Each structure stands twice: as C-alpha cells, then as structure tokens.
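Report on the following structure.
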Amino acid sequence: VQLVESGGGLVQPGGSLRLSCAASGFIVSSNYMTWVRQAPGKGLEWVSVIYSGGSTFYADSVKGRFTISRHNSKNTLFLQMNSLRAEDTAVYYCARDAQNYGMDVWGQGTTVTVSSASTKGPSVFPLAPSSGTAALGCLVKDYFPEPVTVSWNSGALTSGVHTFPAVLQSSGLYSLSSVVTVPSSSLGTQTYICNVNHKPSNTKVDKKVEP
Amino acid sequence: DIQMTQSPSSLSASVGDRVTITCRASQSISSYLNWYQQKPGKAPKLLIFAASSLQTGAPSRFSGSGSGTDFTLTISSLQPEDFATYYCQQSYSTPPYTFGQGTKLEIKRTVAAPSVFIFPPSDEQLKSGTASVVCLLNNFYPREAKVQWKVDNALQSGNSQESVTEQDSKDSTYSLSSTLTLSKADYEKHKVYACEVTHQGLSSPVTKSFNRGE
Amino acid sequence: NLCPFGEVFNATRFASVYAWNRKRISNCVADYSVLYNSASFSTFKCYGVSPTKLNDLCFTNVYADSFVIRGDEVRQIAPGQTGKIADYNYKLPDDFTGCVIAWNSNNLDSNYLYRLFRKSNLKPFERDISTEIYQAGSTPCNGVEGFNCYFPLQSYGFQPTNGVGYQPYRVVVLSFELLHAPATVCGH
C-alpha cells in the first residue's frame, strides 16, 4: 500500500516538468487523487485533484498551467507542470483522498526547484574569534543549488558546532554559516579549519580560521 | 472558504505528558475533520479521521474529539517519537482544500539566555565589494528572541536575514544567526556596528558591537 | 384543471439530491408567472426557453424534479458543469430545454445526503439510489466498511449559522419536452 513519486528536478523559470506517482494498494481510477505541495517552511497547499469520474479541479494559483491526468494501465497519476515560476518551488506530494476517511496514502515527496540562478560554488569566509569561551565559524556565501555540508577539523570537532539552515538571498543564491564554541585558552594553540563541500559545483574548500 | 486555525503555533511539552492540541473551523463542519502528523523531511501520516476515529497503525495514545467548529487531538503519554508538527484538515466542502497552519511540539526545558557574538566582515570578503556582518545567538531556550541591528545607532530594517537551528539533541536549546548584508562602500561610511538581543532569560537587552577598524 | 405546481414547490419534505423526486405533469393548464413573478426565489435561470413566452406555449409533458443542496452547489445545476453534485447526483444534459429554480431553505432545513463515491459520472437524468459499499481497490468489500471500502453517501451537515454558501437550498428543475404526441400542458 504505497505511492511512489518521481520526476522532480531543477528547471528554469518558464520551463516545464512532469511529476509521476505510481500506486500499489488501490486503483487510481476508482479514487480521488490529489496533488499537494509544501514550500520551504510553510504548510500544505492544495494544487490539483482528479475525480474518479474524470472531472479535474485546480488551485487558483495554478489554473491554465498545470494538468492532472492518469493512465489507468499502470495506476499512475501525473501532473504536467508548464510555465513554471519560482513561486512553484516546493515539495510535491500525491495522496489518495478517501474524503470522510481522510487522506491516507501519501507519497514520499518529490522536490521541484524553479530558479534562473546558475550553479555556483560558495565563497567560504572566516568568522574569526575575538578579544572564558570563544566562538568562531565559517560563512558559506553565494552557492547554488541547495545541498552544502560543513564539517570541522575533518570531523574531529563536533562539540558546540552549529551549522545553520541555508537562506535564499534576493540574488537567488544560498548562504549559511557554521559556528563553534571553544575554550578561549586554546585559541592560538589548537588549529580550527572548516571543511566545506558543495557537490553540484564539485567544490571542496578547507579554510583555516585564526584570530 | 472554510478556514482552519490551529491554535498554539508551538507547544512545548515533556515525555509522559497528556498534550492537547486544538483546531478551529470557520463553519460548523460536524465531525468532518482529519488530523495529521509530519516529521521534518518526511511526508504526512494520517492519525485520526472523522474527528475521532483512529487510523489503523496509529498508536493508542492518540485520540480525537470535537463536533462543530472546535476540535482536539490529544496524546495521553507523549513518547519521544511524537515531537513533530500536527495539521488538521476539513473534509466538509473539500474540492477547495484547506489545512490548518500547523502546531509544532517542542521539548520543554528550563529558560536559557543566549550567548551573543558579533563578527566583522573578513577582509577577504571586502575585496569582492560586499560586506556581511554576522550575529550569533548561541544555545538559548525558548525559541522566541528578537535581534535588532544598529549602525551608528540607526536601527536597520530590510537588509537582514536570519536562520535558526532545530532543538539540540543534547541541550534542547536553539541557536540563531543574523546576517546584515551591505556594500563595501556603505560599510566603510559608518563606524559602529551593533547587535541588540532581547530574550526572556535576559533581564535587559544585551548589545555586542565593534568599531570598524579596531 | 390547473397544474399541481403547488404540490412540488410548497411541499413539506424535500428529498436528498442523490435520490431526487420527479413529478410528471400532464393534462392541465399552467400559469408560469405565478412562479416567475414571486420575488421568493434566489435562482431562476431558464435555458431552452424564455419565461415570458411560457404562457404562450404547449408541451407534451413537463417534469418537475426537486431536492436540497448547498448554496455553493446550485451553480452545478446547469448544463455543462462538473463537481460532486453534477457528476454523481443530478446531471443536466448539454442540450437542456427547461428551468432551474432555487430558494434559500435555512429556516425549514436546519439527514440530507449526497453521493460522494462513484466510478463514472452520471448520465443526464440518471438516478442512483444504490447504497452498496464502494470498491476503491481490487479487493471486494462485502458490505464491510473499511480500507478501500467506503460508504458512498455522506451527510450535509446543515447548520443554521453557516454562511449562505453552506446553507440548504431547495431546487426545482422544470424539464419541458415536446414530442410527436398530443400536448397536455398548455400555458394560458
């Protein structure tokens, strides 16, 4: 009893994309099948629904650009995303709506990113300590697309590390920082290096952070 | 057109507690209310349908109650796996779908005031023409804090961005960063950069600052 | 021999939309302006005809169908619409010649059900009373309500304090057929 989604990716504004959802424990043509999305840090908004008898309905922010549809042959639900806008960036879910009995089979979620940015490796800057406990960190500025991972001293420093979620700037690029607290007494003795890895750009940076 | 209002946006509670979340509807929807759980990075699970029926596979500690406009999801003993976000759905006029805005369950914990550090721009960065100034608020609880940037005592607005961690697996505290982004040309036009933090565990605001070139 | 429009409009009990009532009207005279000039209906749109000429026309048979429905659902009682009521409860043909009359019914109707589950859309003037448990999977349901196994009718929760959109409305659909047979319903 499962829904398997697929077909998300990066596209650029005004582009096109096609999401697919394959069903195991029920018949898609016998059911209300709904498409629901969730933007970064927001709630679940409705997108599209197909009725068992064929009728389709759409969220007002979406009419005339998306198409819900289905092939009976495969229990597969489809969403055709045309004229994409950055607006539409979110995780998309299919779900079977049993109405009174609730939305009971949900997809894993597939991620749809709409942006005109170019993939760019970050510039790593030092967040240098200052003049009992002392904080230092790195600033991972101006990168795209999303996945960036940060470690310290190739892994041998985990206590007091906080790597923050990324923020999306007006430029369409992400920033984040990771910070760490250490004894002030160690400041000049122990070397603190941060290790940044942005895989979409094949970037790997080590940056020493020193008073 | 049928608007859902989840009532505590954030509810902090402890393992073992009887936690009651509420939901609220714009119209009497009888008992056509559903209830959902979503852990971060995962998809939603249906817990309770028809206001009070328990979904199969839902644990026994989950119970629904309500008719009309007011509803309740109740957990009788919170287990660690239940810290998550709970959404309600109406199923009364459903071709336009509406969900509640969420209630997040945090871990209750004693108040902790934050450690505040301000970081000047690197000289590396200034070569590129851009100056970003960082303020850390480290290991505090409750999540609610206010950060105010002052440049030469001029409150800033619209040139700030901030990010917050999830509750720490060991402290149960939060940590926050704020980044004040401006041009090298403007940066060098001003001397005192400052960070004013307000928080429930601080008696008065704490202000960390630096003087450009010192 | 006046037509019993009274017995359908001013009736005490109306039917749920899924099991709508049909009154056939035959061998009588019909003032269609005791109805149009009343200012007591909120919706009264006519499709194959114009109410002014209705007292100047004769029809082989007239059918009056009646039911209750939500205010936001009266919009579906038109030709060419979709939605849960149009699809699974009461369907008007694309080539419809008749009149659709509704009025707000909160004072009398604030039980009524509608069909939520069907595998295919209803044909025009089809009436499905079936209460078979609905099969949403490949497993048979066996009168048993559970997973993939849903009761097909759900209740309008008609509650007086809701906005007009979710309040009960009473509807009469007047269907006007001309056949190659002696007309029996003559407006005059």
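FYI, residue positions are counted from 1 along the chain as it appears here.
Just so it is clear, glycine is given a Cβ too, placed from its N, Cα and C backbone atoms.
Among the sequence features in Swiss-Prot, the mutagenesis site C:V144 to A (Swiss-Prot position 483) is noted as follows: Increased resistance to neutralizing antibodies. Reduced to three states, the DSSP call for C:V144 (mutagenesis position) is coil.
The annotation that Swiss-Prot gives for the mutagenesis experiment C:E145 to D (Swiss-Prot position 484) reads: Increased replication in human TMEM106B overexpressing cells.
Taking the Cβ of C:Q154 (mutagenesis position) as centre and 10 Å as the limit, one finds 20 other Cβ atoms among all the protein chains shown. According to its DSSP assignment, C:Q154 (mutagenesis position) is in a strand. Where Swiss-Prot documents C:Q154 to N (Swiss-Prot position 493) as a mutagenesis experiment, the accompanying text is: Reduced host ACE2-binding affinity in vitro.
Around C:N162 (mutagenesis position), taking its Cβ as the centre, 23 other Cβ atoms fall within 10 Å, counting all chains. One mutagenesis experiment catalogued in Swiss-Prot, C:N162 to Y (Swiss-Prot position 501), is accompanied by this note: Increased binding affinity to human ACE2.
For the natural variant C:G6 to H (Swiss-Prot position 339), the note given in Swiss-Prot is In strain: Omicron/BA.2.75, Omicron/XBB.1.5, Omicron/EG.5.1. Every protein chain shown contributes to the tally, and the Cβ of C:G6 (variant position) ends up with 10 other Cβ atoms within 10 Å.
Under its natural variant annotations, Swiss-Prot gives C:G6 to D (Swiss-Prot position 339) the following note: In strain: Omicron/BA.1, Omicron/BA.2, Omicron/BA.2.12.1, Omicron/BA.4, Omicron/BA.5, Omicron/BQ.1.1. A helical conformation is recorded for C:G6 (variant position) in the three-state DSSP classification.
The C-beta environment of C:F117 (variant position), restricted to residues of the same chain at least 6 apart in sequence and closer than 8 Å, consists of C:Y88, C:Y134, C:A136, C:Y150, C:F151, C:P152. C:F117 (variant position) carries neither a helix nor a strand DSSP state and counts as coil. Among the natural variants in Swiss-Prot, C:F117 to L (Swiss-Prot position 456) has the note: In strain: Omicron/EG.5.1. The residue drawn here is the original one.
A simple way to gauge crowding: the CB of C:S138 (variant position) has 10 other CB atoms within 10 angstroms, across all the protein chains here. One natural variant named in Swiss-Prot is C:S138 to N (Swiss-Prot position 477), and its note says In strain: 20A.EU2, Iota/B.1.526, Omicron/BA.1, Omicron/BA.2, Omicron/BA.2.12.1, Omicron/BA.2.75, Omicron/BA.4, Omicron/BA.5, Omicron/BQ.1.1, Omicron/XBB.1.5, Omicron/EG.5.1.
Proximity to chain A (Cβ-Cβ under 8 A) holds for C:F117, C:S138 out of the recorded positions C:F117, C:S138, C:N162.
The model of this deposited entry stops at C:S110 and resumes at C:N111, leaving 6 residues out; those two Cα positions are 10 Å apart. Cα to Cα, C:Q154 (mutagenesis position) and C:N162 (mutagenesis position) are separated by 18 Å. In this entry, C:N162 stand out among the recorded positions C:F117, C:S138, C:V144, C:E145, C:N162 as having a C-beta under 8 A from a C-beta of chain B. Looking only at Cα atoms, C:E145 (mutagenesis position) sits nearest to C:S138 among the recorded positions C:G6, C:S138, C:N162. Non-local neighbourhood of C:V144 (mutagenesis position): C:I133, each in the same chain, at least six residues away, with C-beta under 8 Å from its C-beta.
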